[PDB]
2 protein chains.
Amino acid sequence: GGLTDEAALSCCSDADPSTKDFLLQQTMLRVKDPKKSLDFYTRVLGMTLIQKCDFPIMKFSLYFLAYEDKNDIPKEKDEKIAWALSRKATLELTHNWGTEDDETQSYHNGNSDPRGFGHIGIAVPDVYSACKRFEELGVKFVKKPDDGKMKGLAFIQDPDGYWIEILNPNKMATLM
Amino acid sequence: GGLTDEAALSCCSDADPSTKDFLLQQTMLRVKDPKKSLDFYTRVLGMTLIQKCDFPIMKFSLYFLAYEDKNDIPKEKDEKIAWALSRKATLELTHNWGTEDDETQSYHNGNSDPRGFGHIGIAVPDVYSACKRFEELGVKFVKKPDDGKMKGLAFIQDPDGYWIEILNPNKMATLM
Ligand SMILES: COc1c(/C=C/C(=O)c2ccc(O)cc2)ccc(O)c1O
Ligand SMILES: COc1c(/C=C\C(=O)c2ccc(O)cc2)ccc(O)c1O
Ligand SMILES: [Zn+2]
Ligand SMILES: [Zn+2]
């Protein structure tokens, strides 16, 4: 039954100095329809589209979303790429051209065989106010705030059905 | 042929004030064996274990990793949960107890059918130096920096086989 705190921490090395400037920059998800996905992440969740890359040979596009003030995005192309790819906590959406037109195609959300990735998670000031608004907007839920044993935590789904955790960090010390 | 720049932006909404303090707090991956995972993410990648939660009735644990200075971790348990779950860009590792003693179980990395999730990525000052060190330490690679078309970009594998991009933001314009 799992590692104790002490045992887990025994498994943790200090950071080599060579890694001291490393940052966790992106999480990449493939999206069926980038129009729907852009609309959800910006209008529903209040992210900003900070960069778009197209690769006509490989027939895909990349869309980088972040919680960033659009007024901070550099105007010049090279500058813009360097800035967006050095932001922490970006969402990279990959659009393989032609999926949005293919009724037989969908992506897998990791939460059923074969499992792996589970979710991204958004910290909000208030899970119940955020979720009321998501409800007014027609968002699909996996788990409402008062559903289940883990009250005060929610899961919604994006247009591909990827799961997104809605957590309030300042309430969460009544859970462990 | 994928979206135009104009058509992409046209599907973007400004951020509703209800989202003004939202942040992208976590990516969750499921891990077969936390002992290997914690060693990798801390010793190899230089992350810090900032919080561990255990759920003995549901038989799992959560491990929160992040690029944070271990001297910023609050000393007190409840403040620590609130600080840790309000950090941007955490990796959340879920260990369902028992997987690590099951030769018939393995997690899927999302890069073979059925695809969805693709990878996380770490921005680094120096892709080649980082990956020389990874090689020294026995790390498994999907793509060495000089392999294939996209020179100067790498993908490594974690203990469960999740792909991790290794990029230098300031070469990603140049490397044309
Ligand atoms: C996906 O991450 C990247 C890529 C690379 C993207 C791909 O090669 C890709 C194409 C189709 C697919 O199904 C999955 C991946 C290229 C540059 C870059 O900065 C970056 O972050
Ligand atoms: C959702 O991840 C959490 C959880 C709880 C749940 C999971 O991580 C999860 C595990 C297995 C699965 O198949 C789906 C989801 C509980 C508290 C918390 O802060 C947090 O981030
Ligand atoms: Zn990427
Ligand atoms: Zn989570």
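Using Swiss-Prot numbers, chain A covers 9-184, in order.
This deposition comes from X-ray crystallography, 1.8 Å.
Just so it is clear, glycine is given a Cβ too, placed from its N, Cα and C backbone atoms.
The active site, proton donor/acceptor annotation in Swiss-Prot covers A:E173. For A:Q34, A:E100, A:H127, A:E173, the entry in Swiss-Prot reads Zn(2+) binding site, with the evidence type experimental evidence. If you look up Swiss-Prot, you'll see A:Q34, A:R38, A:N104, A:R123, A:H127, A:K157, A:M158 marked as substrate binding site. The domain 'VOC' annotation in Swiss-Prot covers A:31-177, and the record cites sequence analysis as its basis. Among the sequence features in Swiss-Prot, the mutagenesis site A:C19 to A is noted as follows: No effect on NO-mediated modification. Impaired NO-mediated modification; when associated with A-20. Loss of NO-mediated modification; when associated with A-139. Quoted from Swiss-Prot, the note attached to the mutagenesis of A:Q34 to E states: Reduces enzyme activity by 99%. Swiss-Prot documents A:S94 to A as a published mutagenesis change and attaches the note No effect on phosphorylation. Here the residue is the original one, but Swiss-Prot notes a mutagenesis experiment at this spot, A:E100 to Q: Reduces enzyme activity by over 99%. Swiss-Prot gives this note for the published mutagenesis A:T107 to A: Loss of phosphorylation. The annotation that Swiss-Prot gives for the mutagenesis experiment A:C139 to A reads: Impaired NO-mediated modification. Loss of NO-mediated modification; when associated with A-19 or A-20.
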Rounded Cα-Cα span from A:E100 (mutagenesis position) to A:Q34 (mutagenesis position), Å: 6
List of residues, in chain order, with Cβ under 8 A from that of A:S94 (mutagenesis position) and at least 6 apart: A:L31, A:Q33
C-alpha spacing of A:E173 (active site, proton donor/acceptor) relative to A:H127 (Zn(2+) binding site), in angstrom: 7
Binding-site residues listed as A:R123, A:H127, A:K157, least Cβ neighbours within 10 Å: A:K157
Chain B contacts among the recorded positions A:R38, A:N104, A:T107, A:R123, A:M158 (Cβ under 8 Å): A:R38, A:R123
Close-lying recorded positions around ligand 3 among A:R38, A:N104, A:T107, A:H127, A:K157, A:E173, where CB distance stays under 6 Å: none
Recorded positions near ligand 4 among A:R38, A:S94, A:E100, A:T107, A:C139, A:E173 (Cβ under 6 Å): A:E173
Listed recorded positions (A:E100, A:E173), ranked by Cβ neighbours within 10 Å, top entry: A:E100
Those recorded positions in A:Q34, A:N104, A:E173 whose CB falls under 6 A of ligand 2, listed in sequence order: A:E173
Most crowded position, judged by CB atoms within 10 A, among A:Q34, A:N104, A:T107 as recorded positions: A:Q34
